[PDB]
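These notes concern the structure reproduced below.
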Amino acid sequence: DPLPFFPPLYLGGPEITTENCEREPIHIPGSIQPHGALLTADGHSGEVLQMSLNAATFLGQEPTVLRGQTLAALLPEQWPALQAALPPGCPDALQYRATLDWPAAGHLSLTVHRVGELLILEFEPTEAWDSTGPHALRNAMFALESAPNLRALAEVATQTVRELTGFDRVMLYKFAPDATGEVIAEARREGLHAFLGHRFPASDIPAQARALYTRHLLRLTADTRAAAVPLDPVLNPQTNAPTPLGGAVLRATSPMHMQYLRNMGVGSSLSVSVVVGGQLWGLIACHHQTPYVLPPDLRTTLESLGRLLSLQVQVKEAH
Ligand SMILES: *C/C=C1/C(=C/c2[nH]c(/C=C3[NH+]=C(/C=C4\NC(=O)C(C=C)=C4C)C(C)=C\3CCC(=O)O)c(CCC(=O)O)c2C)NC(=O)[C@H]1C
């Protein structure tokens, strides 16, 4: 049962310390990570309402010039499909995904979801060979299916995720009923210190984070030293209230957790929820020693692997 959040910093809210960090409003930071661009749009008209300040770098033109244009004008070949894919009232975790061409090498990956009457559009560069087929997940199901018990399933799952991603460290972090956690399986680069069997306090993943991770199953920090980029305007004009960014992997990470990562020597972090009968059972928690952007198709593969593992855990715990 999480505490109510305090206002964010840009609404004059308090600075976040170790005494009050269960109240940080981590879903509404008003800013994104700088490896991509974000726009928000009205869900019926398509009118562009908010843009990240770096939008020109990715889109080829200025925020001041794109704001107020409609997606029917800007994205004539995707706007109908996007509308159809995310009708009003659909789940905020449902996504639309398209690949677009741009001035530069590779393409732009476009990911869109709906929160209330607002469409949230994320653009991130992707290379062409950075395609992942459905075989990656398909072939991986095999070793997960043959694991004979829960711990063997956890060990195969961390090894499969490390093989798919190349991450330096991949853990399965399981929550206890008091919300403390334990690393129950770990695949890691030879010579990295082991976290296997280590337990952590509940405060390391505070209650409002555990709530958010029950609904939006994947989040990441691509570069634990990168400054966030503001959305402008920072509040959603539809509501004159903060924009919920829980559903956007580009959402800026809590500064408090960015510090926690830098203290562990982590350059890039990503985790996928394992949700069992609607409760958060644990996380697939990954680190890399340097900044790294896992490509969008691999992320989506990992999400699916989390849902598959959640079912296999749920099967075995009933035994
Ligand atoms: C006073 C507030 C604190 C707190 C804030 C906090 N932590 C998170 C998110 C995560 N914490 C994680 C914990 C671990 N990563 C590990 O490697 C290990 C053990 C080896 C642990 C225990 C994890 C996995 C996450 C999820 C995100 C990720 O995978 O990188 C947040 C929310 C971050 C966000 O989504 O914006 C917050 C606010 N951590 C503290 O320790 C105290 C200081």
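We count from 1, first residue shown onward.
The backbone N, Cα and C atoms fix where each Cβ goes, and this holds for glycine too.
The annotation tetrapyrrole binding site is assigned in Swiss-Prot to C21. Secondary structure from DSSP puts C21 (tetrapyrrole binding site) in a helix.
As annotated by Swiss-Prot, domain 'PAS' applies to 23-91.
With a 10 A radius on its CB, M256 (mutagenesis position) counts 14 other CB atoms from all the protein chains. Classification of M256 (mutagenesis position) by DSSP places it within a helix. Experimental mutagenesis is annotated in Swiss-Prot for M256 to A (Swiss-Prot position 259), with the remark: Binds PCB (in vitro), but difference spectrum is altered.
In Swiss-Prot, the entry for mutagenesis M256 to C (Swiss-Prot position 259) states: Binds PCB (in vitro), but difference spectrum is altered. The structure shown retains the original residue.
Counting only same-chain residues six or more apart in sequence, the Cβ atoms lying under 8 angstroms from the Cβ of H257 (mutagenesis position) belong to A209, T221. For the mutagenesis of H257 to A (Swiss-Prot position 260), Swiss-Prot gives this note: 100-fold reduction of chromophore-binding activity. The structure shown keeps the original residue.
Here the residue is the original one, but Swiss-Prot notes a mutagenesis experiment at this spot, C286 to A (Swiss-Prot position 289): Binds PCB (in vitro), but has aberrant spectral properties. In sequence order, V161, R162, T165, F167, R169, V170, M171, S269, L270, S271 are the residues of the chain that are 6 or more apart from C286 (mutagenesis position) and have a CB within less than 8 Å of its CB. Taken residue by residue with DSSP, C286 (mutagenesis position) is part of a strand.
Cα to Cα, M256 (mutagenesis position) and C21 (tetrapyrrole binding site) are separated by 8 Å. Listed recorded positions: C21, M256, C286. Those with a CB atom under 6 Å from ligand 1: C21, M256. Under 8 Å, Cβ to Cβ, and six or more positions away along its own chain, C21 (tetrapyrrole binding site) finds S203, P206, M256.
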